[PDB]
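Chemist: This is the structure, below, for whatever I ask next.
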Amino acid sequence: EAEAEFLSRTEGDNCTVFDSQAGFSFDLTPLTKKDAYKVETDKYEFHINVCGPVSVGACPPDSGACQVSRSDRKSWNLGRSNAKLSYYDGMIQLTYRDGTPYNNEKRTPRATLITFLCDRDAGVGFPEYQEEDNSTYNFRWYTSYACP
């Protein structure tokens, strides 16, 4: 690290992320669960997976992010299955696209973006919910895999 590295976002494809600038290479395929990850809040429960789809007996196995409301008990996709990983200035990010759209000016489909932080010590990581359901659903994921 020379600390001159421009804050860029490098994208990978299919459960992997590699950066030619820093010489970083990660695959989160072993971090990925076919059974998927679950996050819960009082309003919604989210089911997320690192790459690909999430398995849920309530959401289509072609969605990689799906939330089930606990209060209203409806379900929405926060993004259709996708395996594109991203790396932004050292933070690995995950971005799902093609979710169920909501009333917003740009009429955008729901999107999920996980930010993998490797704070101190962790394992595969557990995704946690930020607060943003306004549009971009950011997820707080502490994983050791975000450490090179």
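Count begins at 1; order follows the chain as displayed.
Including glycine, each Cβ sits where the backbone N, Cα and C put it.
Pulled the feature table from Swiss-Prot, pasting it below:
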type	residues	note
MUTAGEN	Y102 to L (Swiss-Prot position 723)	Severely impairs both Man-6-P and Man-P-GlcNAc recognition
MUTAGEN	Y102 to F (Swiss-Prot position 723)	No noticeable change in Man-6-P and Man-P-GlcNAc recognition
Chemist: Ten-angstrom check, please: count other Cβ atoms within 10 Å of the Cβ of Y102 (mutagenesis position), all chains counted.
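Modeler: For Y102 (mutagenesis position), the 10 Å Cβ neighbour count is 13.
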Chemist: Three states by DSSP: which one describes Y102 (mutagenesis position)?
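Modeler: Looking at the DSSP assignment, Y102 (mutagenesis position) belongs to neither helix nor strand, so coil.
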